[PDB]
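Engineer: Take a look at the following structure, please.
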Amino acid sequence: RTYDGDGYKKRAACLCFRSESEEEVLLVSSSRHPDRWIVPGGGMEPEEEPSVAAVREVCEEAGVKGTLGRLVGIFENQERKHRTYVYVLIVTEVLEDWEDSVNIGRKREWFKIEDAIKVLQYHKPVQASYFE
Ligand SMILES: O=P(O)(O)O[C@H]1[C@H](OP(=O)(O)O)[C@@H](OP(=O)(O)O)[C@H](OP(=O)(O)O)[C@@H](OP(=O)(O)O)[C@H]1OP(=O)(O)O
Ligand SMILES: [Cl-]
Ligand SMILES: [F-]
Ligand SMILES: [F-]
Ligand SMILES: [F-]
Ligand SMILES: [F-]
Ligand SMILES: [F-]
Ligand SMILES: [F-]
Ligand SMILES: [F-]
Ligand SMILES: [F-]
Ligand SMILES: [F-]
Ligand SMILES: [F-]
Ligand SMILES: [Mg+2]
Ligand SMILES: [Mg+2]
Ligand SMILES: [Mg+2]
Ligand SMILES: [Mg+2]
C-alpha cells in the first residue's frame, strides 16, 4: 500500500461506461458485503501512475478493459483516510472469468447513472459523488 504525505492511502478507480454516451456504468459487488455495490478501484503501487493503477484495478476487480478517458477528479474519504483518482473508462472488452470472479466470486452489473448513484449512496456516498 502507498500513501500521500498526509498518510492518506493512495487509490485509483474508473467510471467504466458502456459507451461514449456515458449513460450506463459498471459496478462491482463489495468484497465484505456481496449484496452491496461499489465503484471498482484500489491501491496504487509504488511509483505506479494513477491512470495505470486505475486500469489495472478495473481489470482485476471488474474483468473489463477499454479506452482510458479524462481524469474526473481526486476524491477523499475523510472517514477511511484515502484519496482516489477517478478516471473515465470507455469499456471495449468484457472478459469472462476475471481475477476477482474466480478468487472471491465478485459480481458486476451495468447501472444507469441515476441508479448507480442510488445504490452507492448509503455505504459509499463519496463514490456516489464521483458522478456529480
Ligand atoms: O472498510 P471496508 O467496508 O471493509 O472497505 C474495504 C476497505 O476499505 P477501507 O480502506 O475504507 O477500509 C479496503 O481498503 P483496505 O482495508 O485494504 O485499506 C478496500 O480495498 P481497496 O482500497 O484496495 O479497494 C476494500 O475494497 P476491495 O476489497 O473491493 O478492493 C473495501 O471493501 P469493499 O469491497 O466492501 O468496499
Ligand atoms: Cl453508456
Ligand atoms: F474495490
Ligand atoms: F482494491
Ligand atoms: F488495491
Ligand atoms: F486490489
Ligand atoms: F493494488
Ligand atoms: F491490492
Ligand atoms: F491489486
Ligand atoms: F483488485
Ligand atoms: F481488490
Ligand atoms: F469511498
Ligand atoms: Mg483491488
Ligand atoms: Mg485493493
Ligand atoms: Mg479495491
Ligand atoms: Mg490492489
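We're sticking with Swiss-Prot numbering for chain A, so the shown stretch reads 10-141, in order.
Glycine residues also receive a Cβ, built from the backbone N, Cα and C atoms like all the rest.
Quick paste from Swiss-Prot:
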- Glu69: active site, proton acceptor (ACT_SITE)
- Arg10, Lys18, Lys19, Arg20, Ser39, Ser40, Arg41, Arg89, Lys90, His91, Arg115, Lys133: substrate binding site (BINDING)
- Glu66: Mg(2+) 3 binding site (BINDING)
- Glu66: Mg(2+) 2 binding site (BINDING)
- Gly51 to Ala: Loss of diphosphoinositol polyphosphate phosphohydrolase activity (MUTAGEN)
- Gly52 to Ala or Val: Loss of diphosphoinositol polyphosphate phosphohydrolase activity (MUTAGEN)
- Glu70 to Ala: Loss of endopolyphosphatase activity (MUTAGEN)
- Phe84 to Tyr: Induces a strong decrease in Ap6A and [PP]-InsP4 hydrolysis, while it only weakly affects PP-InsP5 hydrolysis (MUTAGEN)
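Are these features on the surface or tucked inside, and what touches them?
Structural biologist: Taking a C-beta cut-off of under 8 angstroms and a sequence separation of 6 or more, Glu69 (active site, proton acceptor) has the following same-chain neighbours: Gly51, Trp107, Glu108, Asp109. Secondary structure at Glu69 (active site, proton acceptor), taken from DSSP and collapsed to helix, strand or coil, is helix.
The secondary structure of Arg115 (substrate binding site), as reduced to three states from DSSP, is coil rather than helix or strand.
The number of other CB atoms found within 10 A of the CB of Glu66 (Mg(2+) 3 binding site), across every protein chain shown, is 19.
The Cβ neighbour count for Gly51 (mutagenesis position), using a 10 Å radius and every protein chain shown, is 18.
For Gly52 (mutagenesis position), other Cβ atoms within 10 Å of its Cβ number 16.
On its own chain, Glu70 (mutagenesis position) has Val37, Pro49, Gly50, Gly51, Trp107, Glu108, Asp109, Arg115 as residues at least 6 apart in sequence with a Cβ closer than 8 Å to its own Cβ.
Using a 10 Å Cβ-Cβ cutoff, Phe84 (mutagenesis position) registers 17 neighbours.
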Engineer: For the C-alpha pair, I'd like the distance in angstrom between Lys90 (substrate binding site) and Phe84 (mutagenesis position), rounded off.
Structural biologist: 11
Engineer: Once near-sequence residues are set aside, which residues in the chain of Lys19 (substrate binding site), 6 or more away, have Cβ atoms under 8 Å from its Cβ?
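Structural biologist: Set apart from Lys19 (substrate binding site) by at least 6 residues yet with Cβ under 8 Å, we have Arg10, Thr11, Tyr12, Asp13, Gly52, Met53, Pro59, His91, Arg92.
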